[PDB]
Amino acid sequence: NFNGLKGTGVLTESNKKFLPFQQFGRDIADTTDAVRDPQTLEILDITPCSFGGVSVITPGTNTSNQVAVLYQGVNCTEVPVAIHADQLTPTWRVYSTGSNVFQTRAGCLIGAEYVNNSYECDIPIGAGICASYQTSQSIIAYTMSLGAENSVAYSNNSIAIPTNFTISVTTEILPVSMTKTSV
Amino acid sequence: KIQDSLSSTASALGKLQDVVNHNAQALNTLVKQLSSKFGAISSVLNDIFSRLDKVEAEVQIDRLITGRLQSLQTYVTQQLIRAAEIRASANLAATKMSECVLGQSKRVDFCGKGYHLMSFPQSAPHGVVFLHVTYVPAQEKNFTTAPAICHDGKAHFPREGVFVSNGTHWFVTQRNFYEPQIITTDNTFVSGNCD
Amino acid sequence: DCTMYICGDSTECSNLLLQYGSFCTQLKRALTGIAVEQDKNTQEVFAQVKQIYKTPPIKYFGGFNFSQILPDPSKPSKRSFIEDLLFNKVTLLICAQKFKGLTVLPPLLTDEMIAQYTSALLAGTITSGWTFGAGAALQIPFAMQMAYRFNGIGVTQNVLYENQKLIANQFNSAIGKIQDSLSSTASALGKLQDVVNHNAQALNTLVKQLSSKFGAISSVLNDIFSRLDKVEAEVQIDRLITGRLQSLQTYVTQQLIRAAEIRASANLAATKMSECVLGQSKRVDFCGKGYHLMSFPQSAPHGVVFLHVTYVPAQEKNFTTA
Ligand SMILES: *[C@@H]1O[C@H](CO)[C@@H](O[C@@H]2O[C@H](CO)[C@@H](O[C@@H]3O[C@H](CO)[C@@H](O)[C@H](O)[C@@H]3O)[C@H](O)[C@H]2NC(C)=O)[C@H](O)[C@H]1NC(C)=O
Ligand SMILES: *[C@@H]1O[C@H](CO)[C@@H](O[C@@H]2O[C@H](CO)[C@@H](O)[C@H](O)[C@H]2NC(C)=O)[C@H](O)[C@H]1NC(C)=O
Ligand SMILES: *[C@@H]1O[C@H](CO)[C@@H](O[C@@H]2O[C@H](CO)[C@@H](O)[C@H](O)[C@H]2NC(C)=O)[C@H](O)[C@H]1NC(C)=O
Ligand SMILES: *[C@@H]1O[C@H](CO)[C@@H](O)[C@H](O)[C@H]1NC(C)=O
Ligand SMILES: *[C@@H]1O[C@H](CO)[C@@H](O)[C@H](O)[C@H]1NC(C)=O
Ligand SMILES: *[C@@H]1O[C@H](CO)[C@@H](O)[C@H](O)[C@H]1NC(C)=O
Ligand SMILES: *[C@@H]1O[C@H](CO)[C@@H](O)[C@H](O)[C@H]1NC(C)=O
């Protein structure tokens, strides 16, 4: 509550320079981010507390009940610091000190063991990560698989011609209209 | 096989399912949204009249009429977006019916995965389902080729087809089915010398 | 997010926001549909192959030179020479948006495999021809594939082999100017800059909007309760709440529009790749200016850039006909 400037967050050392006149620093978002302590001329650095979107990775509810959790846009070493009673809105703080964690560009997901083999995507994550319920049975997040590679034996005197043909019926579905409604 | 494929899993009809789901889900929100008090004292009109003076009951109602009317407006706008999306799907469906069904289209990957032969439309609830019939080349054998051929000191070309040989002597065949033929002047036109 | 964008760090504000019900719970539903869609467009544009082909080590295609479009192993990232110019010319604080609850999720298909799919599409159209867009990939000599595209144009294939070296040198000089032309002006990539600009510009209004008064005593959330009595504070705070809530509604209903103008472009590109790249098309002036030989795709940030190779008649001699 610096001079009545109510706010919440964590304050660190700020390398930004204030002129002796200037008191409050403002960002592009037009809000305070740095304050000058009345007792100590050193400039603080206001930034909001640790937060972010909470994503749950779940298979079919009937299939299983383990649900790995992915944390959005946070360093994976920060959420262990966040663990404290009356300090975290979720009461399920067990996963923060939970199973083996894997860190990606979309934060680190907890409750799923990263397997370094390749599988086709079942549940999208982002940045080439796809969690799935595989083999006892748990949740594993792997890297995106683009399909098995297939070299072509190209040669400047070689040609390949199909000696046989097959007819396969392919389906395709398109909506044409929704329900007419009135209010 | 198509009979079993569609009925094997419920995810085959996914495109049609959310069209009737999003509509049936937006209505639920609209019905639920009238329960909101919208900052007023209550959420039912009759109690506002029965318990508040008409000089200031309008102010409480003002936050309710404007709140409900605006909430109704966002539902209509959420419908024009979908109407502009289905219209972009009906026209694509209309193009499929015009080209894939009523005729044959040489456009690759437009009426099936591969060469297109024909189609059969099928009626669907709030949509249409097509049955593309495709020609797909089967197992193949590679051969040794040559762009041209010289017989009388003069270049020779395939009139339509490609030149192939199994190792001993050459043959001309179609592009999509190995049907070798003896090289003949009828399948060949000369163009200049072979140097 | 709902609570912290409207009533952040204020338990005396988020409590009364529930009085509006699921009004902004529908906001997350709307912006989730656009989110998953941007991971669906890229799935149906760059991924029309079930195999990941690799070009042979030698790059001598009968006089044709493709070093400007094949992936470059020398660079640590598998990106083609043309790809490098596109990425540099496309330019994406960013942290301040996050602190207001405006996250930027990363796409499912990361940029590395996007240039890997494009490597596959450049590994079939130069070795296997257009037959790998219809089934089993079959190799043909690239000296012959011109005689097939030329056959569909209308000219007999004899004009090719009599003029192969002339064409290859003509092609080699043609692909080189694309490197110069793309970097010549920054307005060439204008159709991609505005896409990231409009998205970036829209967020600027949103963060600046929450500092507006909306007719209230003060735009600051906390000082309203700390300076005015509670009898009219709820009325006072209501028009501040509806100001931010309505502003979020305006942004989302405009963002859906921009999705539609992109969803339309995604389908156009998907047809372009299915026709202009995976084959030769008879749709005049649909895959470039002039008769169409083939096409080569190249990835780009938040977009795709094609390289149509069109056939244009040169000078002519008028004749007398019957
Ligand atoms: C590549 O294709 C050519 C064309 O079919 C093959 O040449 C032909 O081969 C068959 C048997 O493989 C020959 O038939 C036999 O000919 C002998 C000749 O004395 C005859 O006594 C037998 O009763 C039988 O009819 C056929 O004559 C021959 N074509 C010619 C013009 O001589 C060739 O064998 C194939 N090579 C490979 C490696 O597949
Ligand atoms: C295909 O074109 C590229 C582009 O010019 C060629 O790369 C050149 O290789 C020579 C070889 O000494 C170098 O001096 C040039 O500096 C290279 N160009 C660039 C832009 O770096 C490549 O050699 C060509 N390939 C074939 C087979 O002709
Ligand atoms: C057709 O046009 C091409 C180029 O558009 C001509 O090729 C050029 O010919 C001149 C003179 O013979 C040479 O100096 C150039 O080096 C050639 N260019 C290339 C890329 O090789 C060609 O001569 C023209 N043919 C006719 C019959 O007019
Ligand atoms: C339960 O979930 C499974 C998914 O493994 C599904 O196959 C099954 O139909 C579900 N049963 C229900 C929803 O009754
Ligand atoms: C956390 O920050 C450190 C900074 O040194 C960085 O090295 C690390 O990769 C970050 N981890 C995550 C999960 O963001
Ligand atoms: C891949 O995973 C296996 C088992 O999970 C492990 O033994 C191996 O060391 C891993 N490889 C790398 C390169 O980390
Ligand atoms: C095929 O390419 C190689 C690579 O340069 C070349 O040595 C060979 O002569 C070519 N084939 C023919 C038939 O010219």
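Using the numbering of Swiss-Prot, the residues shown for chain B are 933-1127, in order.
If you check the header, you will see the structure was determined by electron microscopy, 3.8 Å.
Keep in mind that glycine also has a Cβ here, set from the backbone N, Cα and C atoms.
According to Swiss-Prot, the protein carries these features:
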type: VARIANT; residues: B:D950 to N; note: In strain: Delta/B.1.617.2, Mu/B.1.621
type: VARIANT; residues: B:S982 to A; note: In strain: Alpha/B.1.1.7
type: VARIANT; residues: B:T1027 to I; note: In strain: Gamma/P.1
type: VARIANT; residues: B:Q1071 to H; note: In strain: Kappa/B.1.617.1
type: VARIANT; residues: B:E1092 to K; note: In strain: Theta/P.3
type: VARIANT; residues: B:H1101 to Y; note: In strain: Theta/P.3
type: VARIANT; residues: B:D1118 to H; note: In strain: Alpha/B.1.1.7
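Shown on the structure are the features that Swiss-Prot records.
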residue: B:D950; record: variant position; Cβ neighbours (10 Å): 13
residue: B:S982; record: variant position; Cβ neighbours (10 Å): 9
residue: B:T1027; record: variant position; Cβ neighbours (10 Å): 12
residue: B:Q1071; record: variant position; Cβ neighbours (10 Å): 10
residue: B:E1092; record: variant position; Cβ neighbours (10 Å): 11
residue: B:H1101; record: variant position; Cβ neighbours (10 Å): 8
residue: B:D1118; record: variant position; Cβ neighbours (10 Å): 8
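Applying an under-8 Å Cβ distance to chain A, the variant positions B:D950, B:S982, B:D1118 reduce to an empty list. Considering only the variant positions B:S982, B:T1027, B:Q1071, B:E1092, B:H1101, B:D1118 (variant position) has B:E1092 as its nearest partner by CA-CA distance. The shortest Cα-Cα distance between B:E1092 (variant position) and any of the variant positions B:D950, B:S982, B:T1027, B:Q1071, B:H1101 is the one to B:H1101.
A gap of 22 Å separates the Cα atoms of B:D950 (variant position) and B:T1027 (variant position). Distances between the Cα of B:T1027 (variant position) and those of the variant positions B:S982, B:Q1071, B:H1101 are shortest for B:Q1071. Rounded to the nearest whole angstrom, the C-alpha distance between B:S982 (variant position) and B:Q1071 (variant position) is 83. It is 23 Å from the Cα atom of B:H1101 (variant position) to that of B:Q1071 (variant position). In the three-state DSSP scheme, B:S982 (variant position) is classed as helix. Residues from the variant positions list (B:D950, B:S982, B:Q1071, B:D1118) with a C-beta closer than 6 Å to any atom of ligand 1: none.
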